[PDB]
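Shown next, in structure tokens, is the structure this report addresses.
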Amino acid sequence: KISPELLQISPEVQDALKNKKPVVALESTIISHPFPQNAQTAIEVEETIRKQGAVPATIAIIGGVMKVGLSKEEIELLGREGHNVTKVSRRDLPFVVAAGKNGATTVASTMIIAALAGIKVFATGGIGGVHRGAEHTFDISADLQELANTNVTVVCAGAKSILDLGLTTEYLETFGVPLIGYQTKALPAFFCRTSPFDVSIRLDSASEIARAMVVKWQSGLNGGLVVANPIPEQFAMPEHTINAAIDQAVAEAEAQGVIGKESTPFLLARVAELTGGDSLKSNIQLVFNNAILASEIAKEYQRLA
Amino acid sequence: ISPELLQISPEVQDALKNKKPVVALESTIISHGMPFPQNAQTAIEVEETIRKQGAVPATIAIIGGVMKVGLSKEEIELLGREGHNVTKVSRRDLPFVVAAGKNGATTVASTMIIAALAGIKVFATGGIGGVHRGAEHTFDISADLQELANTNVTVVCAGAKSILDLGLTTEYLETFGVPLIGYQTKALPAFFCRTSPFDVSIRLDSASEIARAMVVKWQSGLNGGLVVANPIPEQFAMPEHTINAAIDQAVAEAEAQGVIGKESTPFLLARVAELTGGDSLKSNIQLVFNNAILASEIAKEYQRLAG
Amino acid sequence: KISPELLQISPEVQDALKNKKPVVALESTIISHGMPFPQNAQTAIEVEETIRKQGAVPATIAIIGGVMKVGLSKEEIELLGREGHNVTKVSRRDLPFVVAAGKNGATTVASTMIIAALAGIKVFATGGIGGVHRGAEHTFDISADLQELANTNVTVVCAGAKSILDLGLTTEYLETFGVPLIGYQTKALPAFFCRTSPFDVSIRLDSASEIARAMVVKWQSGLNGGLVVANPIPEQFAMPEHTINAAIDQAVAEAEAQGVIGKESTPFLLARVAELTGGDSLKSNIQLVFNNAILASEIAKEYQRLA
Ligand SMILES: *C[C@H](O)[C@H](O)[C@H](O)COP(=O)(O)O
Ligand SMILES: *C[C@H](O)[C@H](O)[C@H](O)COP(=O)(O)O
Ligand SMILES: *C[C@H](O)[C@H](O)[C@H](O)COP(=O)(O)O
Ligand SMILES: [Mn+2]
Ligand SMILES: [Mn+2]
Ligand SMILES: [Mn+2]
């Protein structure tokens, strides 16, 4: 019911939706906040979904327009413009659209536009969450509020390892958001395969996920689901190594007063140089791994109409 | 919505059609809340209390994957017998127990949800979940508070369960715009005790005023529920110093043993019963009857205005 | 479609809304609670005049004899100003009870947003919003204003959050809940009495036209919630940084020492600060309200041009 000036759904996605084919949304923030590994790794993510028997929709703001599904040139535009592209959460969305700017959507904002377009399934690396020190700083991702209110299943590696996972798990419960371990009781640690922390429920198949999605929304329980999909054991980072870098990066952000939306990008960029780019490599792989699972979920859900 | 998902018993259906006042009840107090037989038999007696007050009880649970509004004696026994084998079900758990054809005992959050689906506006319980002790560090905060923020049901209780942090819970309710009504009390009752150092948001002396405020609240578009805090009858109340000791010890022990999540409340209540030689349980039972009685009057007074 | 028993809009305001004239809502808490008599009613009446001089139509909002009123006479304004703290301070949680019992009440930002939204008014001018209190990471004291800004579609023009609060935590809280914090011609978040602070707004916008356009896009895109427009106090009416801060710090330590909590906090703090500053903080407060009313009117005119 929304104006075409505000929101444009691409021909392929529009068609995939027309023909009731499985569609999987993707976020644009990851691919702004590292060229060339930026625009390239995004192109392959889509192909990964295409080879799975599903349809990719990468989501972004371009020229003040909310776009569902992008083109190679658009992807390239976002990858090269880099940090010069505004990072867009819920509170940012109206201003980029109004001012006709380009923007890269976080999980919260990608969920929003996905929902507007009727897409129930969304794949990313990791969700935002409660940051370390949040009991003091109140720094808590808008992603969690979006998850609370907006009906979309986000497939991820868990919360980004840079966050406070224990606080995050409590937060999700409080707000009624299912945290689903895929073939795991233990909450996947992003880079690491497990955590000291447990998911809310373990489900062993995409079909069981899709079936729960259907029940959830048919019962009117609005809000999304977190599917925590652990990283392949071969692409995992060694615990002491990944966590030593993270701990140091976190501590450096404090000394330097990094706050607000810049925190996550700063932390990940630091951790990436502190591991010599090994953390990035793992980040790329979990993305692929999530896009595959996301594709299965999407088709099962399509089956279940 | 689908009868595959949600089923209302004939007794409850007849009540809603004929506009007789209905009082919802939770099932988590039947399985995880107390022990057998004290669970099943008490649950049955609660229903009878409501009936004797001239209202219609609807106990809510998930049976074989079905959200049920109103339960047979058989079903109540099942939940009571199965006990801790039954999944404790809050908002986040609900979709999975239904999908997998399982049994579940519903918390305040879950019961509110199902009640609302049924058009039941009044719900009696022992005490609500809340902000936990230490939550400024742990973020352990019941999904009950978020349900009260967003779902239109009046929940009649003895306040929040006193194993929790009452001060933080009263701030939280305020922030989320939930009325905390003292029934014939300004002091917030604290479960087993009549008083606490804390206040409700408003004192009201009659079921009639409460029902009037419900109609006004919801006709003005202010979605969310209401907490009615109802002090335990004097004869069943527990001495402050005695119950507060047992609670402090149970809490300190939960933390030493690394108890967390949904297991916290059941663990704490069970330990308090131990430490009080079963007395806290006896009080928990009496406060539930008391709330069922008040809830019945509120439902009567609400139904009188509503339809 | 709200019952006329609950909600009454003044003939002028209703005429303006029908004819698509720009309307600015005003709160009543600043009248009864935020400021002393006579300076409170005097201020409130002259605010309405200010809005009129800017080509818009003021609507002061309060609860009068149990009725939510949009637009008030000067007597009603003066009644609220004279009765003072005898008038109930009404947030979201209080609203149903004052309306139900037929009482008078002065609306905070939260309940004013609610009533404005019911009347279809998109722009609301106030002094400063509630927010996260100092020590809230411990106390959980967090204004219901923030939750209302999260879920209700009204642009609130203020001088920031009142600086008696914890501004850093408030900025974090607003982001989590998806609420734009707009600097009018400023990068730094102004703090009430003070033009700047250590904190930044979410976005800087230099014209009322830009704010109006963002509002249309936000709401046409289905992103429910309000917007904070933080408008710095004009430099000549500003408090000296060192002086106002010593006053606030002391008032805050005193409120804590005296065990002042809950809804009495903000009015206690502002009164104490006025005492400590010799009425100077009040003078700044009155001027920033005028200045916000001016900007609010421009925003309303622009929005009306778009919508
Ligand atoms: C990493 C993923 O894009 C996630 O949504 C963002 O990092 C969230 O960032 P913030 O909005 O919580 O800062
Ligand atoms: C006691 C009552 O059923 C209440 O809803 C539960 O204790 C809440 O438990 P939790 O969901 O907060 O763990
Ligand atoms: C000052 C402004 O009216 C603000 O809304 C109130 O002071 C908020 O008061 P509280 O609800 O946070 O106590
Ligand atoms: Mn943040
Ligand atoms: Mn908990
Ligand atoms: Mn407060």
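Numbers in chain C track Swiss-Prot; the residues on display, in order, are 5-311.
Looks like X-ray crystallography, 2.2 Å, at least that's what the header says.
Positions of Cβ are set from backbone N, Cα and C atoms, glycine also.
What Swiss-Prot lists as active site, proton donor is C:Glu31, and the listing cites sequence analysis. Sequence-distant neighbours of C:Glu31 (mutagenesis position) (same chain, 6+ apart, CB under 8 A from its CB) are C:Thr64, C:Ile65, C:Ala110, C:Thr111, C:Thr112, C:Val113, C:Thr116, C:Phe128, C:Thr130.
Residue environment of C:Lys166 (mutagenesis position) contains 26 other Cβ atoms, counted within 10 Å of its Cβ in all protein chains. Residues or ranges marked as active site, nucleophile in Swiss-Prot: C:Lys166.
Feature annotation from Swiss-Prot assigns substrate binding site to C:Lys93, C:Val113, C:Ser147, C:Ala148, C:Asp149. Non-local contacts of C:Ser147 (substrate binding site) by the CB criterion (under 8 A, 6+ apart in sequence, same chain) comprise C:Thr112, C:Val113, C:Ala114, C:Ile133, C:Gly134, C:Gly135, C:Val136, C:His137, C:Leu169.
The Cβ of C:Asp145 (Mn(2+) binding site) has 22 neighbouring Cβ atoms from other residues within 10 Å, across all protein chains displayed. DSSP gives C:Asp145 (Mn(2+) binding site) a coil state; it is part of no helix or strand. Residues or ranges marked as Mn(2+) binding site by Swiss-Prot: C:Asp145.
The secondary structure of C:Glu31 (mutagenesis position), as reduced to three states from DSSP, is coil rather than helix or strand. What Swiss-Prot notes for the published mutagenesis of C:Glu31 to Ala is this: 7500-fold decrease in reaction rate while little change in substrate affinity.
Sequence-distant neighbours of C:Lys93 (mutagenesis position) (same chain, six or more apart, CB under 8 Å from its CB) are C:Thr33, C:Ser36, C:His37, C:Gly109, C:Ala110, C:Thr112, C:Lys267, C:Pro271, listed in sequence order. DSSP classifies C:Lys93 (mutagenesis position) as strand under the three-state reduction. Here the residue is the original one, but Swiss-Prot notes a mutagenesis experiment at this spot, C:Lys93 to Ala: 17-fold decrease in reaction rate while modest decrease in substrate affinity.
Cβ neighbours within 10 Å of C:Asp149 (mutagenesis position), excluding its own Cβ and spanning all shown chains: 28. Quoted from Swiss-Prot for the published mutagenesis C:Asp149 to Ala: Loss of activity.
Here the residue is the original one, but Swiss-Prot notes a mutagenesis experiment at this spot, C:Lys166 to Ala: 2900-fold decrease in reaction rate while no change in substrate affinity.
In the three-state DSSP classification, C:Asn289 (mutagenesis position) falls within a helix. Per Swiss-Prot, mutagenesis C:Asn289 to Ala is noted as: 17-fold decrease in reaction rate while modest decrease in substrate affinity.
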Notebook entry, point to check: Among the recorded positions listed here, C:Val113, C:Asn289, which has the most company in the form of other Cβ atoms within 10 Å of its Cβ?
Noted result: C:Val113
Notebook entry, point to check: Rounded to a whole number, how many Å is the Cα of C:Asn289 (mutagenesis position) away from the Cα of C:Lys166 (mutagenesis position)?
Noted result: 10
Check: So which of C:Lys93, C:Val113, C:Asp145, C:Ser147, C:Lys166, C:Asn289, listed as recorded positions, have a Cβ under 6 Å from an atom of ligand 4?
Finding: none
Note to self: Tell me the Cα distance separating C:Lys166 (mutagenesis position) from C:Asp149 (mutagenesis position), rounded to the nearest angstrom.
What the structure shows: 12
Item checked: Pairwise CA distance, C:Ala148 (substrate binding site) versus C:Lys166 (mutagenesis position), rounded so that it is a whole Å -> 14
Item checked: Of all listed recorded positions, namely C:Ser147, C:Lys166, C:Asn289, those lying near chain B with CB under 8 A -> C:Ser147
Next item on the list: Taking ligand 5 as the reference, state which of the recorded positions C:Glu31, C:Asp145, C:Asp149, C:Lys166, C:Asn289 have a Cβ closer than 6 Å to one of its atoms.
Entry: none
Next item on the list: Give the subset of the recorded positions C:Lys93, C:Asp145, C:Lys166, C:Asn289 lying near ligand 6, defined as CB under 6 A from any of its atoms.
Entry: C:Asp145
Note to self: Return the count of C-beta atoms lying within 10 angstroms of the C-beta of C:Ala148 (substrate binding site), excluding that atom itself.
What the structure shows: 23
Next item on the list: Specify the secondary structure state of C:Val113 (substrate binding site) as given by DSSP, simplified to three classes.
Entry: helix
Check: Checking the recorded positions C:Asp145, C:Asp149, C:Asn289: which ones have Cβ within under 6 Å of ligand 3?
Finding: C:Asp149
